[PDB]
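Take a look at the structure below.
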8 protein chains.
Amino acid sequence: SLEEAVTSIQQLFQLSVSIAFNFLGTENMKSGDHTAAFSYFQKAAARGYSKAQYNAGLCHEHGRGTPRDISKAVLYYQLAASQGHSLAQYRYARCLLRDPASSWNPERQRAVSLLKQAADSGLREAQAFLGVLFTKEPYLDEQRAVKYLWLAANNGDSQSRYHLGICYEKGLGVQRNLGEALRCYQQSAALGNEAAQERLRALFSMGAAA
Amino acid sequence: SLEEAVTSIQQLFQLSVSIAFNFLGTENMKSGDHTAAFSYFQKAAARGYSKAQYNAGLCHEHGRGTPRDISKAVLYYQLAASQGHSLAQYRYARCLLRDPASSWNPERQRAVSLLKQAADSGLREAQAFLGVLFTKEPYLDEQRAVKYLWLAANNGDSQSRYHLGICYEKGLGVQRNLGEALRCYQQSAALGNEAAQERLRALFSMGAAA
Amino acid sequence: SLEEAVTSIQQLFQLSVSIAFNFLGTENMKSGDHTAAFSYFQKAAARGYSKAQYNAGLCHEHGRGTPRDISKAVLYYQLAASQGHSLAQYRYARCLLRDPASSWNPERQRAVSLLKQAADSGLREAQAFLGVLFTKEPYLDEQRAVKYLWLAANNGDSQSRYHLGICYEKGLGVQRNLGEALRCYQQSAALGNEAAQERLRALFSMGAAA
Amino acid sequence: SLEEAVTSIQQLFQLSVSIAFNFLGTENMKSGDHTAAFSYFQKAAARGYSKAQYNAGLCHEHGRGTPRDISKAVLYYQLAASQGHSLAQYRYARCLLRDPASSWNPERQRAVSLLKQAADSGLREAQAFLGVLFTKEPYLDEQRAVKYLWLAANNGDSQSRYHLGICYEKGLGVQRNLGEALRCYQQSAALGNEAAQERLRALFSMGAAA
Amino acid sequence: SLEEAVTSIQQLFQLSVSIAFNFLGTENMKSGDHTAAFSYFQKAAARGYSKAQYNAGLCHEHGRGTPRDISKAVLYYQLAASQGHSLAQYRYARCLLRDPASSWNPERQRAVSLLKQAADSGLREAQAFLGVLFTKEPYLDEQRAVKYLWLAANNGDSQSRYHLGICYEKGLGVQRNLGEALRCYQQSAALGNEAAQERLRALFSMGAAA
Amino acid sequence: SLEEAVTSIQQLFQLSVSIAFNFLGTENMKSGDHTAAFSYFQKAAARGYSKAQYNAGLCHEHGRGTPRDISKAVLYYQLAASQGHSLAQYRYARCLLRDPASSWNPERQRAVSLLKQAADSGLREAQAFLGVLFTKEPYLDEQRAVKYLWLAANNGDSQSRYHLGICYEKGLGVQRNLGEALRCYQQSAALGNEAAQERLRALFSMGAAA
Amino acid sequence: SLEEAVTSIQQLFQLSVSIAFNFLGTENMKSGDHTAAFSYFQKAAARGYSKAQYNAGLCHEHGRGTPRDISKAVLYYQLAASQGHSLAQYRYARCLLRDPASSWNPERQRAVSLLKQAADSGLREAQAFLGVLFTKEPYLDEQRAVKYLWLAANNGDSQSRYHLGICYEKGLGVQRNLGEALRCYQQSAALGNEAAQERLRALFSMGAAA
Amino acid sequence: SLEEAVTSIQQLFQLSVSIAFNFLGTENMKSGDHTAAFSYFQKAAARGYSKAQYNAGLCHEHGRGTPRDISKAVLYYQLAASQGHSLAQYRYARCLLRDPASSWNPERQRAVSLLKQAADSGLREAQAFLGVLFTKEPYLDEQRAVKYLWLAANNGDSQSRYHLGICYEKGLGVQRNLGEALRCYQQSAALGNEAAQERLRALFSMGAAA
């Protein structure tokens, strides 16, 4: 019975050293050391760990100690997302979908599906971005966009709720109502959505005053 | 007892002939004969009757059977208003004050005071007219304007309550509120105020169109 | 001064005998005598009296003691409506618009215009009639129909308010609101709309509880 | 002295090796290796651990690397539930109650009791499932079913609140209300109940459309 | 010509003497003389007049100067009701239906029908009495009773709306709702329905703070 | 039949001459002649007419053409109120209850009873006056005062509704509620009440910085 | 140098053996072994650990494997509460306040103070218990009792909100409101207050049923 | 591989001994030993650890075992804040900015910026304190103050709710609403904001009802 024991202990040692390298790295990043943080996260992600791959991608696309790169960054994000990390797949989808390119390529469908199943978890940013993405060409699906924008806005995001308000006012996906749109704009401006909410409130409060 | 009896009976004869002539006149006007109605109303008003003076002024200012005249119309309206006919004094004030002339003369102040007294009697039009009046130079009194505009709007006038809404959104006399103004615009659209809705709803919907 | 006096007294005699004929006819109708009511109303309406012509038309189109007739009834209703009687012109439009024939004749436009400027006075039935009429071909004007149906239903008519409810539910002229339509149906059935509100409640109950 | 120390250290060693094997197994399952995860979970559950027994039951009922089995799955689920694991006992009850068999067998009595005391903890799924279960024969207990459906739907489940709405509409256990039921259907369709709420909305649409 | 004119003038004289006799009767009743009121009203009702018959019935059933008599009052109310007097027919129905007898006698059929078509006119008391009567054996029609109780209570009658509240809380005709019944009792106490509303509030306080 | 006929015709002559005297009095008062109006009103009121006695009391207590007198005024008001005139008895209460004397004299009880049966008719001012009166010593009856203040304020009187607000905030007769009291103050001051505005702005607006 | 190191390592060893014994003990209790759990918890609490002392108190007051004792239970609870354990101090206060003895003994003063500062943390049970406690003699402090009952019931406790409802009806510490109290009773019965809310609903049912 | 391994293991040892020293420090603080807690926290913070520095600052500024000092306290707070400790950076900002001096010194700008980015994290006290901060000279920026007071009051802080109410009633930053301000006062007094809310309720009670 010692063979399974030794296999178990060596696999546990592998996993534990991965954990320790990741924890070290994040402690260095929080403390202030960065190049050592990059080295630690790279050598931790080289051996198949989820959070390590996420942080490697995060530091390698923010470039907090390495020139700004996206290719290897999104490769790390893919490798982390395949293992079931919510933030990793959110970042992967947001980085791959930043272009206005068409959705004919299958990797776009894969990215939007993984972002969808990420937003199913409950992360605030993923579902808000999904609601934004499904509202614009060529991902037009008004009902799902509305429902996820509303669900994200219920968590307290000002911009998502302003987008819900413009969705009501423009009358796409939801019946064209104006009073709820006005109160939504007012509360979004109250919650400190400076640019868009302030601009729309000022326009509506000046069109009849100028 | 014969002297008081004969005085009473002759005064009754005067009042009865006044009533009969006014009646006849209004029956002729309703039936379709007009010049006879004019003559009847003039000879009824020449002998001191309130409603007869109102009808004479009305038929002189609309001119529905006599060339348009404002001088005699306004004089007859003055005679009718001095005796306590609410609609007559409303018409007097509206016809005399329709000019954009200054209110330095006290006679205009007398006209606006009698308009106030007429509106205090419950007439729908006088209240709305003074609500419009007090918002324009030099009759600036915002609180009274708002209160009587609201009182007239409670009777169901679309224009008066649209002016209440414009007052809310512009924030004069009342704290500057937008949601109540929007619902007021919407309900004024519901009652069919063409000039109000067909401009305000279009201006608040032009923002939706891109 | 005798010529104007004699003309005035003979006009007064004419109008007063018309009044007497009308009053005696309506008293006979209320008491129970009917053929005398026809005779009196006809001889009163033959000499140019508004309410007398209304009653003549009413007794000719209900036929409460004379065979049912339309041509004489509609002619009397036209003659009475020309003189400014709200009920007269309401009944004229009711009896003229009841046919399913084409509206190429301008008399139909005249009838709808007089119905409109009748219902603008405040009569309950004319408003509901025009609200129904403008909803059907070829008088399609959704906004006016909705507004007058609403201000008619505000007076407490169950059928007009049920028609407002179906207007909301079907989403013609107003945005397709559904909860308001359900509440309107329910409180129409509360006021005793025996047929319509009850049958929609039953249809949405039996076909909803399965 | 030393005897209690050695007993404590050996018991701690047994517990720690159980913990390590469970952690290993779940790390392998998350990473992607499966058969090793099955072996690890099996040998961890063979020595009396709660979460390990739950994971063994889960991997035997989904069969993500082992032929589908319910017998061993439910045995492991029972062994995990007896030790106080909320999600495991929820799974046990939902697996044992999937059959349409009667509740004469007292194993069903313990199953429903353990599901009840699991839902008392606050898990979303168990409460909704029991709310569904108590509605159908022979578990009829309307008040408790409605209360647990309501408090489960308060957590944001679309199907639970849709079933609350159908409970309102059919009026079983709750006073028959219809407007709030319609609002509940509408919001559940808004929250993304793609099948059921949308189907009832369409039914209430085509009910009057055709 | 002569014959129709003389018939018209003699019928007018009959009507005018009836009017005068009724006017003297009501003037005497208001002034304070009562036996002359009985004489005038009796001789006025003896010649076929509506409100004269109503007043004769009123003075016979109150006996404001004549021994209490119901048979003559009931006959006079019948004569007044047959001629189309809303208040008189309401009085007839309420006087005839005071007995707890069944509705097998068709006299009760006419009584209830005329009370129905009187309450349809807009009188306050008739509606409330019908709402009460349809609630009690053998006139049980819950929906009609509820709808007239509500319509009468809308006019501001305190006792009718207290009956509406008792009907709602007892759950006949309308489903059992409690909060609305609670502030229905509260407003009925506020509007001065001292007896019933005070009793219900006192009971609801004694059984609560016991 | 000559005796009853002559009695009827002479009584009709008495009533008709009273009506004529009152009509000439009111026509002269409206026209502008005052002493003749006084003479006619006294000679009409001396011979048993209700409205004439009201007008005589009114012209004696305002003194619009005769030196101020209260004795004759209140005597005429008593005679007019004994016959069932709402305004007459309300003015009797006006002129009698103004004294700060005690209510030991039963004539005060008669005055308040006639005021009660006046307010039961539906006049606006009498109810507001009794609502003020029952609040102050020794007429303390809080419930009735509140109920009739509320019912009168429902008619739109600003002072009565401000008194309703003071009653709410002070917590006499009603539960001491502040939010409804603040609102009530707000719309009372909105309708142009000097006292309500001067109380609100000095209590809940000045106390902030004073 | 080495001296501080050896002191630190020996103190860490004491703390770690305490932690391990506590963890062991709770693992044995959850697994099913009890007397070993008692021994482990006893020897862990004998050396000054907070959670171990709480568990010792719990196992001495429930007696799930040791004869029931309150003396040692409350002594352990005090020793755990002095170190800052919220649930332990809640248990101490609830065990010491179960007697109906007076608060003359200052041990009750510390007990109530520690319960207060425990409830200040946010535990549901302690706040509800103090809300119950301050209502009854001699701990009468109505405002604080109501506020803590309200904020505890906001967490979803049925009995706490039922006691809030009673507080509303009896009107102690809060302005006596009845409609909101009825709604609170109804919702608490809906949330599953099987005994008390249902009993009051039945009482308010049979109060009018019989 | 020896050099990277030895560097990793030595860095891990340094971090682990820092963790252990902090753990024994907090264990001593909770147990009751204080001077040892001070020594351990100081030697842990001397080697660069975040929450150890926070605890050192806390023990120097409360002085729970050392004479009161702010200098070393704020230096340790700066060291902890620079490393990303939300609560520590709150404490640093609040301790540095307690002085009433101006914001000319850049250290105040740094403190307010770090407090801003602390409040943006989600800490309850930071947002409330910053809402208070921006209200007073020279940090006047009303919108941010209003939004942070609103968000903090949404978390249940009574004083923040009172300051929101004072902001509404005083009409700075938000429109001068008074009704919802009174409701805010009342329901903040319900939560137990004894001093200020009780003071305002007493001022609005004595000045109004006395």
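By Swiss-Prot numbering, chain A shows 228-437, in order.
Each residue, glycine too, has its Cβ placed from N, Cα and C.
Long-range neighbours of A:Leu239 (mutagenesis position) (same chain, six or more residues apart, CB within less than 8 Å of its CB): none. The DSSP secondary structure for A:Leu239 (mutagenesis position) is helix. A:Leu239 to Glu appears in Swiss-Prot as a published mutagenesis result, with the remark: Impaired oligomerization.
For A:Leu242 (mutagenesis position), other Cβ atoms within 10 Å of its Cβ number 18. For the mutagenesis result A:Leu242 to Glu, the note given in Swiss-Prot is Impaired oligomerization.
A simple way to gauge crowding: the CB of A:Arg403 (mutagenesis position) has 13 other CB atoms within 10 angstroms, across all the protein chains here. What Swiss-Prot says about the mutagenesis result for A:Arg403 to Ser is this: Impaired oligomerization; when associated with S-431.
Sequence-distant neighbours of A:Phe431 (mutagenesis position): residues of the same chain at least 6 apart with a C-beta under 8 Å from its C-beta are A:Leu409, A:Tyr412. The mutagenesis experiment A:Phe431 to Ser is recorded by Swiss-Prot, whose note states: Impaired oligomerization; when associated with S-403.
In this entry, A:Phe431 stand out among the mutagenesis positions A:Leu239, A:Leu242, A:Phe431 as having a C-beta under 8 A from a C-beta of chain B. Cα to Cα, A:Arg403 (mutagenesis position) and A:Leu242 (mutagenesis position) are separated by 55 Å. Proximity to chain D (Cβ-Cβ distance under 8 Å) holds for the following mutagenesis positions out of A:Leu239, A:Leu242, A:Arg403, A:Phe431: A:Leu239, A:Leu242. Applying an under-8 Å Cβ distance to chain C, the mutagenesis positions A:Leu239, A:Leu242, A:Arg403, A:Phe431 reduce to A:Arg403.
Under the DSSP three-state reduction, A:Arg403 (mutagenesis position) is assigned to coil, being neither helix nor strand. In the three-state DSSP scheme, A:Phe431 (mutagenesis position) falls into the helix class.
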